[PDB]
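Here is the structure we will look at, set down as structure tokens.
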Amino acid sequence: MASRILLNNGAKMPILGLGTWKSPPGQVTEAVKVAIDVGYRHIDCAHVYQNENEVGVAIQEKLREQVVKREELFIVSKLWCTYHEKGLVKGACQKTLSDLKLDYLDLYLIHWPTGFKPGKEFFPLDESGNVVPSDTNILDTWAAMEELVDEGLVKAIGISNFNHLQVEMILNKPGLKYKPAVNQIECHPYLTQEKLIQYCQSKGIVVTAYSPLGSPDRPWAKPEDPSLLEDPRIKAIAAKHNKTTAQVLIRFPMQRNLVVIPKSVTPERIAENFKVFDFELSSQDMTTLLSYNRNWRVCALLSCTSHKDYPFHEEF
Ligand SMILES: NC(=O)c1ccc[n+]([C@@H]2O[C@H](COP(=O)([O-])OP(=O)(O)OC[C@H]3O[C@@H](n4cnc5c(N)ncnc54)[C@H](OP(=O)(O)O)[C@@H]3O)[C@@H](O)[C@H]2O)c1
């Protein structure tokens, strides 16, 4: 099991990253520092998570302590939907570089394929609770992302929550300069993404699995929702290998040649989640876990189901 995966730009991406969604500002700085001390070399971020400054502080501290060099870190961020307009993309990236205190990003993703009306609101809603979309399309935005690569501001560009038709639009774009290196998508035993994974890997596109633990801290969780961490079937697989349920959940996407970005702001869990290179799930274990699929999404973007570019109407 290699700890990194070769990307289609030539760079190697560490297959284990720290997620930072819902990491509060007054705790994410310590989280990132503990991550780096423990051995994480991949931090996944986004403007919309409202904590990039605080991630920036932590990276800078560890660079100045000389625990890591910058070229050893792989730092990812995402362009939020309100900045899909072509002329706003660079501004958005620069705002993120400035908060992270970096001169370059290793990877910059289009966060969602849906463009929202520009402004102060992250989710500019209408009367009905539906997002006001921007008069934008995916191809023009991709063109703006490509300029970021040409300027050296980002080493790789990518997409997140794109379906295979949307990825295909980019790949078939007239005058394409850069293929996306990565598709970042929800993926866990309840949403196993077999068809999207097969498509992406066949196109040389690396897949990053998000919400690998089932995002137990998600703000909209309901008591009826299934719970990966509490599944006694997954607990027995963990008990079998003398590991924890979270460790099994993290390791699972790794053996599928995926990148995985579990989130924690608890030092002890940050360390636990890292200890996933010392065991192996069996073939039987993998087939078992794959059979738990139930097309269940944490992030279904339900305010945008009328948006022309809503990703999740299509099968995959
Ligand atoms: N591209 C997108 O649209 C998108 C969408 C969603 C997520 N993501 C990315 O993927 C990252 C992870 O997804 P996620 O944050 O939704 O949820 P997740 O990583 O599946 O789960 C986070 C929850 O798991 C808990 N946890 C972590 N390790 C644990 C352990 N060993 N034992 C018990 N509980 C543990 C955390 O608690 P504590 O924090 O209290 O320790 C937190 O509440 C996100 O942070 C973000 O970077 C991207």
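Heads up, the Cβ atoms here are built off N, Cα and C, so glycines get one too.
Long-range C-beta contacts of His241 (NADP(+) binding site), restricted to its own chain and to partners at least six residues apart, with a cutoff below 8 Å, comprise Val248, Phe279, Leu281. Under the heading NADP(+) binding site, Swiss-Prot lists 10-19, 211-273.
Quoted from Swiss-Prot, the note on mutagenesis experiment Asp44 to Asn is: Reduced glyceraldehyde oxidoreductase activity. Around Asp44 (mutagenesis position), a 10 Å sphere centred on its CB holds 26 further CB atoms from the protein chains shown.
Residues within less than 8 Å, Cβ to Cβ, of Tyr49 (mutagenesis position) and separated from it by at least 6 positions along the same chain comprise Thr20, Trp21, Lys22, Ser23. Swiss-Prot documents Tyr49 to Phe as a published mutagenesis change and attaches the note Complete loss of glyceraldehyde oxidoreductase activity.
The annotation active site, proton donor is assigned in Swiss-Prot to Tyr49. DSSP assigns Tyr49 (mutagenesis position) to a helix in the three-state reduction.
According to Swiss-Prot, the mutagenesis experiment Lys78 to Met carries the following note: Reduced glyceraldehyde oxidoreductase activity. Sequence-distant contacts (6 or more apart, same chain, Cβ under 8 Å) of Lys78 (mutagenesis position) comprise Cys45, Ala46, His47, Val48, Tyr108, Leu109, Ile110, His111, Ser160, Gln184. In this structure, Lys78 (mutagenesis position) is part of a beta strand by DSSP.
In Swiss-Prot, a published mutagenesis experiment is listed as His111 to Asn, annotated Reduced glyceraldehyde oxidoreductase activity. Counting every protein chain shown, the Cβ of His111 (mutagenesis position) has 20 other Cβ atoms within 10 Å.
Annotation source Swiss-Prot lists substrate binding site at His111.
Less than 6 Å separates the Cβ from ligand 1 in the case of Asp44, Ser211, drawn from the recorded positions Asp44, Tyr49, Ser211, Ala221, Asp231 in sequence order. Within 10 Å of the C-beta of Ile261 (NADP(+) binding site) we count 25 further C-beta atoms, all protein chains included.
Here the Cβ of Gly10 (NADP(+) binding site) has 9 other Cβ atoms within 10 Å, regardless of which shown protein chain they belong to. Compared over the binding-site residues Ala221, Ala271, the count of CB atoms lying within 10 A of a residue's CB peaks at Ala271. Annotation note: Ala221 (NADP(+) binding site) sits in a coil segment as assigned by DSSP. When Cβ neighbours within 10 Å are tallied across all protein chains shown, the highest count among the binding-site residues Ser211, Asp231, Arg251 belongs to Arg251.
Looking at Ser211 (NADP(+) binding site) and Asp44 (mutagenesis position), their Cα atoms lie 12 Å from each other.
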